[PDB]
Amino acid sequence: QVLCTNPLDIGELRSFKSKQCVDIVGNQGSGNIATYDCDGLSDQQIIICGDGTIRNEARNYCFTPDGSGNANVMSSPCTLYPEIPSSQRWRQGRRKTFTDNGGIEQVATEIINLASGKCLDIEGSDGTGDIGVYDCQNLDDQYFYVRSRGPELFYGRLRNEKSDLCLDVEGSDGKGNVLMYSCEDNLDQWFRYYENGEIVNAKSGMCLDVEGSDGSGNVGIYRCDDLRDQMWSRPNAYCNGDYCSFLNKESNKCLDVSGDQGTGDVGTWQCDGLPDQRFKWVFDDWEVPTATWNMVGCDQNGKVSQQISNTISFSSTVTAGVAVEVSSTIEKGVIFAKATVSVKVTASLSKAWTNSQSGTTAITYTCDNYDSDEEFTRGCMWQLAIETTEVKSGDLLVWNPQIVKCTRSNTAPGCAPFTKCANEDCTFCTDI
Ligand SMILES: CO[C@H]1O[C@H](CO)[C@H](O)[C@H](O)[C@H]1O
Ligand SMILES: CO[C@H]1O[C@H](CO)[C@H](O)[C@H](O)[C@H]1O
Ligand SMILES: CO[C@H]1O[C@H](CO)[C@H](O)[C@H](O)[C@H]1O
Ligand SMILES: CO[C@H]1O[C@H](CO)[C@H](O)[C@H](O)[C@H]1O
Ligand SMILES: CO[C@H]1O[C@H](CO)[C@H](O)[C@H](O)[C@H]1O
Ligand SMILES: [Ca+2]
Ligand SMILES: [Ca+2]
Ligand SMILES: [Ca+2]
Ligand SMILES: [Ca+2]
Ligand SMILES: [Ca+2]
Ligand SMILES: [Mg+2]
Ligand SMILES: [Mg+2]
């Protein structure tokens, strides 16, 4: 009945060993956990909760050992009352850092069960197969990273310099062949471009891909596979103002339109410096969002319990189009107490925003512990507010997600959302 209100990170949880995703069977967010190909579905968006639980965006279920000893791990109902049991709580152990093939620094850690002290584990040694708990053995297949794409660099539709047409996916489900088409106010034409080189379709969550593996061929949308032929550079040398070429990292060929009129099928071709090989990002300006905490309630002589709703205020309906613009804006950068936040904060916040769009879900939430972990005996409950302005109109948007910090202080938490209060009064932070 109660979602995770103090999340620390949201994204794919990956094996340090194989780089495969930690996967719940099917797409509903319940059932056995094992490694699988990363597939872009919401059940693979794992939520690292500040309360120790590990949940997912498909359903409010918890990573749960099916018994004592070296047991199987599955996604099962979370036990919240009288308290979350230590068997459904996990801590990060030892850490391993590495740079992935997209050039992004990742941080892997052991994931340790609080009841048993056993490690989240993949069968055998190769980092593929069934997932459960086992004695910690220091091996790579007991280390897991929440995947970072690096910074979101650019976003929007992609308009060809020659034709004024937009980069398009056939149909409207964001799947299949990419070609030029009339610019349309549909998600299947909206793309988000990351430091890891991925260009991601907003409708399908899938990647701008070249057929086969050599980076020379027809371009379409396919399962993000982390391969070099789905990585793209946007080098300054090829930019003319805001119109730039996109070079495939596998073949060094340019994102290209058939012929020279900017009107046909899209593939990769030898770069030629012609206008049909340049594209501009088309998007509305929104102000860098700001994060603040609002007091929901205080109790100096015990716990505080409140109704916590997801609310959004704006000048008009937050359309699917407005929602992807805001998501993209958030991921690009957010300010907290006049400082930027880390890549995982903006990535997680934008994922929370997206998941917030179809309800939600007013909840009765109680401050049982301080965000810093100690038992809550007095203080205040604080709810996040995210604010931004659409520059063209001057219209302010305010989002109050179901994201809460419990602290001992009447002073607002000193920590960004998706970071952990280090002390009861929350004056400094960890897990930033
Ligand atoms: C056929 O795929 C389905 O089940 C597998 C496990 O077999 C994965 O969980 C995948 O995400 C889900 O869509
Ligand atoms: C028999 O040991 C093997 O399987 C267990 C789980 O059964 C663990 O994955 C362990 O690391 C692996 O060496
Ligand atoms: C009937 O048009 C449909 O397919 C074309 C491609 O032929 C475009 O992708 C358009 O967005 C879609 O509605
Ligand atoms: C059959 O798979 C191959 O082609 C598809 C396009 O059909 C993708 O590019 C994939 O990466 C590649 O391995
Ligand atoms: C035969 O060349 C023509 O088509 C190819 C793709 O087939 C490229 O678009 C190239 O720029 C164009 O001159
Ligand atoms: Ca799945
Ligand atoms: Ca193992
Ligand atoms: Ca289309
Ligand atoms: Ca491919
Ligand atoms: Ca061409
Ligand atoms: Mg399992
Ligand atoms: Mg194509």
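We number chain A the way Swiss-Prot does; in order, the residues shown are 11-442.
Each Cβ is built from the backbone N, Cα and C atoms, and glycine gets one as well.
DSSP classifies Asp33 (mutagenesis position) as strand under the three-state reduction. In sequence order, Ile43, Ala44, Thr45, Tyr46, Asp49, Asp53, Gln54 are the residues near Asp33 (mutagenesis position), counting only same-chain partners six or more apart with C-beta under 8 A. The mutagenesis experiment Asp33 to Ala is recorded by Swiss-Prot, whose note states: Loss of N-acetylgalactosamine binding.
Residues or ranges marked as Ca(2+) 1 binding site by Swiss-Prot on the basis of experimental evidence: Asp33, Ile34, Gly36, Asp53. Every protein chain considered, the tally of other Cβ atoms within 10 Å of the Cβ of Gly36 (Ca(2+) 1 binding site) stands at 12.
Taken from Swiss-Prot, the feature Mg(2+) 1 binding site applies to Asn42, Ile43, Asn82, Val83, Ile141, supported by experimental evidence. Annotation note: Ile43 (Mg(2+) 1 binding site) sits in a strand segment as assigned by DSSP.
Around the Cβ of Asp53 (mutagenesis position), the number of neighbouring Cβ atoms within 10 Å comes to 22. Where Swiss-Prot documents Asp53 to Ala as a mutagenesis experiment, the accompanying text is: Loss of N-acetylgalactosamine binding.
The domain 'Ricin B-type lectin 3' annotation in Swiss-Prot covers 261-293 and rests on sequence analysis. Here the domain 'Ricin B-type lectin 3' (261-293) has long-range neighbours at 164-177, 187-190, 193, 203, 218, 220, 224-229, 239, 242, 248-250, 252-255, 335, 338, meaning same-chain residues at least 6 beyond its ends whose C-beta is under 8 angstroms from one of its own.
Swiss-Prot lists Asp266, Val267, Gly269, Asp286 with the feature Ca(2+) 5 binding site, giving experimental evidence as the kind of evidence. Long-range Cβ neighbours of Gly269 (Ca(2+) 5 binding site) (same chain, at least 6 residues apart, Cβ-Cβ under 8 Å): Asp286. A coil conformation is recorded for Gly269 (Ca(2+) 5 binding site) in the three-state DSSP classification, outside any helix or strand.
Residue density at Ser315 (mutagenesis position): 15 other Cβ atoms are found within 10 A of its Cβ, drawing on all protein chains shown. Record note (Swiss-Prot) on the mutagenesis of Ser315 to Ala: No effect on lactose binding.
Here the residue is the original one, while Swiss-Prot reports the published mutagenesis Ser325 to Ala with the comment No effect on lactose binding. Counting every protein chain shown, the number of other Cβ atoms lying within 10 Å of the Cβ of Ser325 (mutagenesis position) is 11. Reduced to three states, the DSSP call for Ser325 (mutagenesis position) is coil.
According to Swiss-Prot, the mutagenesis experiment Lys342 to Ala carries the following note: No effect on lactose binding. Decreased antibacterial activity toward Gram-positive bacteria S.aureus IFO 12732. Listed in sequence order, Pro161, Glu162, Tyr165, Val298, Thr356 are the same-chain residues at least 6 apart in sequence whose CB falls under 8 Å from the CB of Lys342 (mutagenesis position).
What Swiss-Prot says about the mutagenesis result for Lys354 to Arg is this: Increased antibacterial activity toward Gram-positive bacteria S.aureus IFO 12732 and increased permeability of the S.aureus cell membrane; when associated with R-342; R-348 and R-361. When secondary structure is read from DSSP and collapsed to three states, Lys354 (mutagenesis position) falls in the helix class.
Under its mutagenesis entries, Swiss-Prot includes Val355 to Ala with the note: No effect on lactose binding. Alterations in oligomer formation and in hemolytic activity; when associated with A-332; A-334; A-336; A-351 and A-353. Alterations in oligomer formation and in hemolytic activity; when associated with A-351 and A-353. Long-range Cβ proximity for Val355 (mutagenesis position), meaning a same-chain Cβ under 8 A and a gap of 6 or more residues, is found for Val344, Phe346, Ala426, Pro427, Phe428, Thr429, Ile442.
In Swiss-Prot, the entry for mutagenesis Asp381 to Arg states: 20% of the hemolytic activity of that of the wild-type protein. The structure shown retains the original residue. Under the DSSP three-state reduction, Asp381 (mutagenesis position) is assigned to coil, being neither helix nor strand.
Around the Cβ of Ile413 (mutagenesis position), 26 further Cβ atoms fall within 10 Å across all displayed protein chains. Mutagenesis annotation in Swiss-Prot: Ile413 to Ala, described as No effect on oligomerization. No effect on lactose binding; the structure shown retains the original residue.
Less than 8 angstroms from the CB of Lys415 (mutagenesis position) sit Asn16, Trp303, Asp381, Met391, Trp392, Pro423, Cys425, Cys431, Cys436, each of them six or more residues away in the same chain. In the three-state DSSP assignment, the secondary structure recorded for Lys415 (mutagenesis position) is strand. For the mutagenesis result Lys415 to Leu, the note given in Swiss-Prot is Autoaggregates and cannot be refolded to a soluble form.
One mutagenesis experiment named in Swiss-Prot is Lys415 to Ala, and its note says 3.6-fold higher hemolytic activity compared to the wild-type protein. No effect on oligomerization. No effect on lactose binding.
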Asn42, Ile43, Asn82, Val83, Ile141 excluded, remaining Cβ within 8 Å of their centroid (Mg(2+) 1): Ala44, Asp76, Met84, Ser85, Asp140, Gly142
Per-state residue totals over the domain 'Ricin B-type lectin 3' (261-293) - DSSP helix, strand, coil: 3 helix, 13 strand, 17 coil
Proximal but sequence-remote residues of the same chain as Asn82 (Mg(2+) 1 binding site) (Cβ under 8 Å, at least 6 apart): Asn42, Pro75, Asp76, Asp140, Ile141, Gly142
Chain-internal residues, separated by at least six, CB under 8 A from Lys354 (mutagenesis position): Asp19, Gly21, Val156, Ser158, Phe428
Cβ neighbours of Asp381 (mutagenesis position) where a neighbour is any other Cβ within 10 Å: 28
List of residues, in chain order, with Cβ under 8 A from that of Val267 (Ca(2+) 5 binding site) and at least 6 apart: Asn170, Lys172, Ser173, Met190, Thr273, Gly274, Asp275, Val276, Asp286, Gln287
